[PDB]
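Peer 1: One structure follows; several queries about it will come next.
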Amino acid sequence: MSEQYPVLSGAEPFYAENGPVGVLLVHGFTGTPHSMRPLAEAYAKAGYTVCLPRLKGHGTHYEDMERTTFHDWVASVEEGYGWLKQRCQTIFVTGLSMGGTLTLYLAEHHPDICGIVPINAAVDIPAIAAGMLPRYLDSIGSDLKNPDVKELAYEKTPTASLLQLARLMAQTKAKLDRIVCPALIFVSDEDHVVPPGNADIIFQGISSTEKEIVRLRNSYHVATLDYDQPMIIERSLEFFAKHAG
Ligand SMILES: *[P@](=O)(CCCN=[N+]=[N-])OCCCCCCCCCCCC
């Protein structure tokens, strides 16, 4: 039931103990903490306590991922949330792609979360249903506008894992109205992976009175590492300070 392969260089989780306000950062499907690290480091430098976990079956080998279910990915996030609760009075959650899905999921099950920052979060990806063949699909290159960036992601995607994601997304979509905390929803106009309309499914679905969509015009899907990174960091910091206890 445990991972059989070692953690890849660059895929290590990140923890920083600072003040009583904490931020949980969640990476995406087939990705690793690498996707979120620049944000995590910026938030720690600003005085936040920070938790950037490595999702089970991620950052090792796609064969480990194939052996996980979405419950394992939820468990990794719950564990990180729990780490923060032991240290913080105020907790924010942010995440990219499926990390954004998991951000929404955690807020749907924990009303104490003080605010969320989903980034190109996924609750409906029609491409999965369309395709739903081989045991592993060749991964397409990382969707970044800046070609110089090196993202860390599995070279193959187990198709069985796509079914797990679809289940997680379906459950998350169904429960959106449980979210009442403030929300800052980032979306890349030119996301070629997660259809940008997901931003509006989320905006309309949640019950929050304080919510907004910020469109990113200079990034593709992996916006946390792309040209609009500085803006994501700056606006996220403003959001944390505004809503912190
Ligand atoms: P995010 O967590 C990360 C996207 C970048 N990495 N990748 N992969 O979104 C995960 C879901 C992406 C959409 C998957 C569509 C696959 C369609 C293939 C159809 C085969 C049945």
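Swiss-Prot numbering applies to chain A: residues 1-132, 138-250, in that order.
Method of determination (from the header): X-ray crystallography, 1.7 Å.
Placement of Cβ uses the backbone N, Cα and C atoms for every residue, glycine included.
As annotated in Swiss-Prot:
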- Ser97: active site, nucleophile (ACT_SITE)
- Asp196: active site, charge relay system (ACT_SITE)
- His226: active site, charge relay system (ACT_SITE)
- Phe29, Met98: substrate binding site (BINDING)
- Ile145 to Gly: 18% reduction in hydrolase activity for both 1-lauroylglycerol (1-LG) and 1-oleoylglycerol (1-OG) (MUTAGEN)
- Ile145 to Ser: 62% and 38% reduction in hydrolase activity for 1-oleoylglycerol and 1-lauroylglycerol, respectively (MUTAGEN)
- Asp196 to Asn: Loss of enzyme activity (MUTAGEN)
Peer 1: In whole Å, how far is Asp196 (mutagenesis position) from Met98 (substrate binding site) when you measure between their Cα atoms?
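Peer 2: Cα to Cα, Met98 (substrate binding site) and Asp196 (mutagenesis position) are separated by 14 Å.
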Peer 1: Can you tell me how many other Cβ atoms are located within 10 Å of the Cβ belonging to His226 (active site, charge relay system)?
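Peer 2: Other Cβ atoms within 10 Å of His226 (active site, charge relay system): 25.
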Peer 1: Determine, to the nearest whole angstrom, how far the Cα atom of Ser97 (active site, nucleophile) is from the Cα atom of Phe29 (substrate binding site).
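Peer 2: Between the Cα atoms of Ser97 (active site, nucleophile) and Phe29 (substrate binding site), the distance comes to 7 Å.
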Peer 1: How many Å lie between the Cα of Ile145 (mutagenesis position) and the Cα of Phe29 (substrate binding site)?
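Peer 2: Here the two Cα atoms are 13 Å apart.
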Peer 1: Going by DSSP, is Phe29 (substrate binding site) sitting in a helix, a strand, or coil?
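Peer 2: Its secondary structure by DSSP: coil.
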Peer 1: Give the distance between the Cα atoms of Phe29 (substrate binding site) and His226 (active site, charge relay system), rounded to the nearest whole Å.
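Peer 2: Taking the Cα atoms only, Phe29 (substrate binding site) lies 12 Å from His226 (active site, charge relay system).
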Peer 1: Whole-number Å distance between the CA of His226 (active site, charge relay system) and the CA of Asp196 (mutagenesis position)?
Peer 2: 4
Peer 1: Could you check the recorded positions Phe29, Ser97, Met98, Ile145, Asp196 and say which one's CB has the fewest neighbouring CB atoms inside 10 Å?
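Peer 2: Among the recorded positions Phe29, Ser97, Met98, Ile145, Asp196, the sparsest Cβ neighbourhood within 10 Å belongs to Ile145.
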Peer 1: For the missing segment of 5 residues, report the Cα-Cα distance in Å between the flanking residues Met132 and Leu138.
Peer 2: 7
